[PDB]
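**Q** Got a structure for you, questions after.
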Amino acid sequence: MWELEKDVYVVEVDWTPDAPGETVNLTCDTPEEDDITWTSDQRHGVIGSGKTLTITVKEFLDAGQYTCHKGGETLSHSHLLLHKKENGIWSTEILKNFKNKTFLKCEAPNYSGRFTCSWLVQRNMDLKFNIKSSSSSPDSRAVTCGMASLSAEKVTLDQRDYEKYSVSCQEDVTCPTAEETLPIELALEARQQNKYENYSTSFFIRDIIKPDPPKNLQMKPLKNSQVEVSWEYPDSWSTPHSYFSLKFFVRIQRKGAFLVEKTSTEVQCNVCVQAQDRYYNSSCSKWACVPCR
Amino acid sequence: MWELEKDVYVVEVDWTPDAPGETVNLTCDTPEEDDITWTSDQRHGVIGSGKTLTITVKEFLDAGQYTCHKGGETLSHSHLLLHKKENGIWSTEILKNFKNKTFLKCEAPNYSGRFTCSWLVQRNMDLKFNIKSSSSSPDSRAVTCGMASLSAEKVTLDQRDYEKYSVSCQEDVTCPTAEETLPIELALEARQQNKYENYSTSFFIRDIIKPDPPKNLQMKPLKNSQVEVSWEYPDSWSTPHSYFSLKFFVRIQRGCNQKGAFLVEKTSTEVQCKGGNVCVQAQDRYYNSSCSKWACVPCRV
Ligand SMILES: *[C@@H]1O[C@H](CO)[C@@H](O[C@@H]2O[C@H](CO)[C@@H](O[C@@H]3O[C@H](CO[C@H]4O[C@H](CO[C@H]5O[C@H](CO)[C@@H](O)[C@H](O)[C@@H]5O)[C@@H](O)[C@H](O[C@H]5O[C@H](CO)[C@@H](O)[C@H](O)[C@@H]5O)[C@@H]4O)[C@@H](O)[C@H](O[C@H]4O[C@H](CO)[C@@H](O)[C@H](O)[C@@H]4O)[C@@H]3O)[C@H](O)[C@H]2NC(C)=O)[C@H](O)[C@H]1NC(C)=O
Ligand SMILES: *[C@@H]1O[C@H](CO)[C@@H](O[C@@H]2O[C@H](CO)[C@@H](O[C@@H]3O[C@H](CO[C@H]4O[C@H](CO)[C@@H](O)[C@H](O[C@H]5O[C@H](CO)[C@@H](O)[C@H](O)[C@@H]5O)[C@@H]4O)[C@@H](O)[C@H](O[C@H]4O[C@H](CO)[C@@H](O)[C@H](O)[C@@H]4O)[C@@H]3O)[C@H](O)[C@H]2NC(C)=O)[C@H](O)[C@H]1NC(C)=O
């Protein structure tokens, strides 16, 4: 057993059919010692007595809020969370894994340090999330995450849909030109009723880069059918643009798209264009399209 | 009065004609209390007695090394330095100021944190220097300076020459990309015989930048008299070169000397000279800091 927060405890449990439950002692935080009574928010009536209650916790009915009582007045109360372990494996039932069997998908528009992570949920009901820096050493990269939000978009995998969640985070210390020598190691804590699970990931910001679409994609004709198309870097992108250079791909929407490093080209013809980091093969941006007219 | 180092004290003195000198008590660092006598390395014979010597210090003869004695044997000794103050202003007589009336001139070849400061001296005799971080707060910029060295070069100002000194320094904490939020505050301690003075300066490394000359300035002709000249960034310059960009100036030889040079951001150009020298200097693309020394080659093919 281990403490998640004040008077909230997590109990690791083996979920095999004939598993021996964990015996856990829960003492009351009070000076009195007589007439002490215990109750549960799952079971009806008195389920124990004495300042310290000793119980065998295997099923979820053994979880919930345990309250002390003496002489009709309430005292302290402790909460028990369950962490399932089946076949030696920690349960992964709150989250729905992506096609690649991973759970967390993060993406960043620039090297500033800001990024967002998102996840899927199997059933959006009675959920509680909490994200933080896994490693807490001095030579670790400190991260300050925001609050998790339910997304309007519903992902469709197999032939089934799933609600998506998302959270924004910012990296504490940065020196933009420098190379990242160790990754950002994250850990997601998930609660659902009295079930506890947690998911971890490590990554470098460079691998999660996804620029924003190019702005002001304008047109100007020249001669019969030939036309020059121009645009400009997005406002979100890192500066200076001489350092965070970009390579753009140009396709024609009625793969086979051709790369152009300048911010304009002439071609005969929808005209769609996406962006990518010039020097690193990171994720490309969303397409910015305009009619070939 | 205040202690500079073990048994070396500094005495601030008002140098007006009729100023009352500061009376300072000097006790001996010894357990004995009898038969105690004092001497000076300036005055002849015994100049005092008693465990504690009380004197009025106004002129420089009142300075120097004061030694204790008992029965012909030497005891401890303390050294006194004077800081002159005239019309409320602290004296600046050991160093010779540059044309711009400043005393310290520093220059750095890159944003690494390394840089050097130099000064002139009025009389190169019996000198002792020491440079350090003036502010000693947590949010100050810590700097580790070296030892002052006599330079071979002798500057000539007006119609008179002066010996030059220089010292190299490195900033404790650095992050090439980092923004400068507070300046480097330095302080030079200068000693000359029994005279004490000190000079202070504040600056951002960006303002003292002076790049090294561009390397490998090659030529290759093309057409009549026309020829393309190419080069590359100096090895000393900060990396990556994509971030620490430069602006180059190109002149034709028959801080920044900006009279008939034309700017070129690329590392090569084509130009007509048909003989002579082609000189080129460098500068930071984004900041108007000091330019580098010229790199010249003959316009020959
Ligand atoms: C560049 O050059 C300038 C010019 O030389 C130089 O400037 C000076 O810097 C030095 C060192 O930083 C300063 O010296 C310090 O002065 C401190 C203050 O001293 C005064 O106040 C004392 C008050 O004592 C009373 O009040 C307290 C209240 O708390 C009480 O307890 C006491 O009992 C007492 O009642 C006073 O006593 C003292 O008097 C002495 O000095 C005067 C002359 O100033 C003299 O006339 C007296 O006879 C007597 O000798 C003075 O008036 C002082 O506290 C400090 O010393 C302590 O702290 C150090 C910390 O390291 C301890 O090691 C040490 O043991 C003491 O506890 C120190 O002496 C000096 O005042 C500056 N002068 C000026 C004009 O600014 C710069 O530093 C140079 N720059 C660089 C980078 O080198
Ligand atoms: C993701 O999910 C996993 C799975 O739940 C989390 O894993 C566990 O993390 C916790 C917290 O980091 C670990 O707990 C600690 O355990 C150590 C060591 O305890 C062991 O050795 C002791 C030797 O003296 C022994 O006494 C302990 O015995 C008790 O526990 C066992 C069960 O392990 C039980 O059977 C006994 O009856 C006892 O009750 C145990 O064998 C312990 O020293 C730690 O104590 C410190 O922290 C507590 C909490 O504040 C504090 O009160 C103490 O004073 C002390 O400062 C702490 O309890 C646990 O071991 C991990 N388990 C596994 C399998 O890895 C993981 O943390 C999650 N990740 C994230 C990022 O949250």
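Chain B is numbered as in Swiss-Prot; shown residues: 23-276, 287-333, in order.
The backbone N, Cα and C atoms fix where each Cβ goes, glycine too.
According to Swiss-Prot, the protein has these features:
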DOMAIN    B:23-106  domain 'Ig-like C2-type'
VARIANT   B:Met169 to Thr  In strain: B10.S/J and SJL/J
VARIANT   B:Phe294 to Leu  In strain: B10.S/J and SJL/J
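Mind mapping these onto the model and telling me what they sit next to?
**A** A C-beta separation below 8 Å, combined with a sequence spacing of at least six in one chain, links B:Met169 (variant position) to B:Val189. Taken residue by residue with DSSP, B:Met169 (variant position) is part of neither helix nor strand, so it is coil.
Secondary structure at B:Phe294 (variant position), taken from DSSP and collapsed to helix, strand or coil, is strand. Counting only same-chain residues at least 6 apart in sequence, those with a Cβ under 8 Å from the Cβ of B:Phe294 (variant position) are B:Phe271, B:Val272.
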**Q** Could you give me three numbers for the domain 'Ig-like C2-type' (B:23-106), the DSSP helix, strand and coil residue counts?
**A** 3 helix, 50 strand, 31 coil
